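Asker: Here you go, one structure.
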Amino acid sequence: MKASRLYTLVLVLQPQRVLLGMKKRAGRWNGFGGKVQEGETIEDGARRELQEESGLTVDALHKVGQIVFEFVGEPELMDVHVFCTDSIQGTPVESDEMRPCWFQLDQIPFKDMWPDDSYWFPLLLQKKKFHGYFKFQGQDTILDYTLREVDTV
Ligand SMILES: Nc1nc2c([nH]c(=O)n2[C@H]2C[C@H](O)[C@@H](COP(=O)(O)OP(=O)(O)OP(=O)(O)O)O2)c(=O)[nH]1
Ligand code: NA
Ligand code: NA
Ligand code: NA
């Protein structure tokens, strides 16, 4: 089994809207996140990436899922720990890396999101917790995947 590298993903989910960021360099909407760094907890890494990529600070996050990504031709898995929050207290800021944008929850931009999001995003919206795995060929093609609702992440 391949080694895996730790990542975070943060979704700011309010009652009628969700905050996504457009990757400027890419072209897809996503939550905010990145690699966990040495010596920080996964949750603290998620808080740090949220602040670095969107400008938003939150004191706490709720872990809602975990997704492992495998890419054909790449030696490592990406182990993505997915967090939510409903409570923010500043404005999102656009950088040269991510442009934040709010979407109403009847306008989730799936056509411009990664293909796996179509499977697990609906569980997140239902307040369900999940474990997923997706094997991609390139950016567009899923060759294999698993997804399961769990009571504990
Ligand atoms: N919704 C969704 N999110 C994904 C998928 N694959 C995937 O890596 N992510 C998330 C997890 C990561 O936090 C982020 C990709 O990490 P990144 O490449 O932006 O990491 P980074 O910013 O630290 O790297 P760098 O370019 O700044 O050096 O996107 C996916 O298929 N769907
Ligand atoms: Na980042
Ligand atoms: Na990132
Ligand atoms: Na899509």
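The residues of chain A that appear here are 1-25, 29-156 by Swiss-Prot count, in order.
Determined via X-ray crystallography, 1.4 Å.
A Cβ is built for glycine as well, from the same backbone N, Cα and C atoms used for every other residue.
These came from Swiss-Prot, pasted as-is:
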{"type": "BINDING", "residues": "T8, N33, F35, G36, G37, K38, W117, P118, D119, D120", "note": "2-oxo-dATP binding site"}
{"type": "BINDING", "residues": "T8, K23, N33, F35, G36, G37, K38, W117, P118, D119, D120", "note": "8-oxo-dGTP binding site"}
{"type": "BINDING", "residues": "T8, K23, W117, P118, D119, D120", "note": "N(6)-methyl-AMP binding site"}
{"type": "BINDING", "residues": "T8, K23, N33, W117, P118, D119, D120", "note": "8-oxo-dGMP binding site"}
{"type": "MUTAGEN", "residues": "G42 to I", "note": "Reduces activity by 60%"}
{"type": "MUTAGEN", "residues": "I45 to K", "note": "Loss of activity"}
{"type": "MUTAGEN", "residues": "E56 to A", "note": "Loss of ability to prevent DNA damage. Expected to cause loss of enzyme activity"}
{"type": "MUTAGEN", "residues": "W117 to A", "note": "Greatly reduces or abolishes 2-oxo-dATPase and 8-oxo-dGTPase activities"}
{"type": "MUTAGEN", "residues": "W117 to Y", "note": "Enhances 2-oxo-dATPase activity and greatly reduces 8-oxo-dGTPase activity"}
{"type": "MUTAGEN", "residues": "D119 to A or N", "note": "Loss of 2-oxo-dATPase activity, reduces 8-oxo-dGTPase activity"}
{"type": "MUTAGEN", "residues": "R151 to A", "note": "Reduces 2-oxo-dATPase and 8-oxo-dGTPase activities and increases thermolability"}
{"type": "MUTAGEN", "residues": "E152 to A", "note": "Reduces 2-oxo-dATPase and 8-oxo-dGTPase activities and increases thermolability"}
{"type": "MUTAGEN", "residues": "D154 to A", "note": "Enhances 2-oxo-dATPase and 8-oxo-dGTPase activities and increases thermolability"}
{"type": "MUTAGEN", "residues": "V156 to A", "note": "Slightly reduces 2-oxo-dATPase and 8-oxo-dGTPase activities and increases thermolability"}
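So where do these features actually land, and what's packed around them?
Answerer: Secondary structure at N33 (8-oxo-dGTP binding site), as computed by DSSP, is strand. Within 10 Å of the C-beta of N33 (8-oxo-dGTP binding site) there are 18 other C-beta atoms, taking all protein chains into account.
DSSP gives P118 (8-oxo-dGTP binding site) a coil state; it is part of no helix or strand.
In the three-state DSSP scheme, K23 (N(6)-methyl-AMP binding site) is classed as strand.
Under a cutoff of 8 A between CB atoms, and with a sequence separation of 6+ in the same chain, the neighbours of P118 (8-oxo-dGTP binding site) are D143, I145.
Non-local neighbourhood of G42 (mutagenesis position): empty, since no residue in the same chain at least six residues away has a C-beta under 8 Å from its C-beta.
Under DSSP, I45 (mutagenesis position) is assigned to a helix (H, G or I) in the three-state scheme. Around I45 (mutagenesis position), a 10 Å sphere centred on its CB holds 17 further CB atoms from the protein chains shown.
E56 (mutagenesis position) carries a helical DSSP state (H, G or I). Taking the Cβ of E56 (mutagenesis position) as reference, residues of its chain lying under 8 Å away and at least six apart in sequence are, in sequence order, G21, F35, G36, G37, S98, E100, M101.
There are 17 other CB atoms within 10 A of the CB of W117 (mutagenesis position), with all protein chains counted.
The Cβ of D119 (mutagenesis position) lies under 8 Å from the Cβ of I70, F72, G135, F137, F139, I145, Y148, each on the same chain and at least six residues away in sequence.
Under a cutoff of 8 A between CB atoms, and with a sequence separation of 6+ in the same chain, the neighbours of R151 (mutagenesis position) are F133, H134, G135.
Cβ environment of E152 (mutagenesis position): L126, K131, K132, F133 lie under 8 Å away, each six or more residues apart in the same chain.
Summarising the environment of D154 (mutagenesis position), the number of other Cβ atoms within 10 Å of its Cβ, over all protein chains shown, is 6. DSSP gives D154 (mutagenesis position) a coil state; it is part of no helix or strand.
Taking the Cβ of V156 (mutagenesis position) as centre and 10 Å as the limit, one finds 14 other Cβ atoms among all the protein chains shown.
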Asker: Express the distance between the Cα positions of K38 (8-oxo-dGTP binding site) and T8 (2-oxo-dATP binding site) as a whole number of Å.
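Answerer: Each residue's Cα considered, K38 (8-oxo-dGTP binding site) and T8 (2-oxo-dATP binding site) end up 7 Å apart.
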Asker: Using a 10 Å cut-off, grab the number of neighbouring Cβ atoms around the Cβ of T8 (2-oxo-dATP binding site), all chains included.
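Answerer: That number is 26.
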Asker: Please give the Cα-Cα distance in angstrom between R25 and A29, rounded to a whole number; the 3 residues between them are not modelled.
Answerer: 5
Asker: Listed binding-site residues: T8, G37, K38. Which have a CB under 6 angstroms from an atom of ligand 3?
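Answerer: Going through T8, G37, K38 in sequence order, those close to ligand 3 turn out to be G37.
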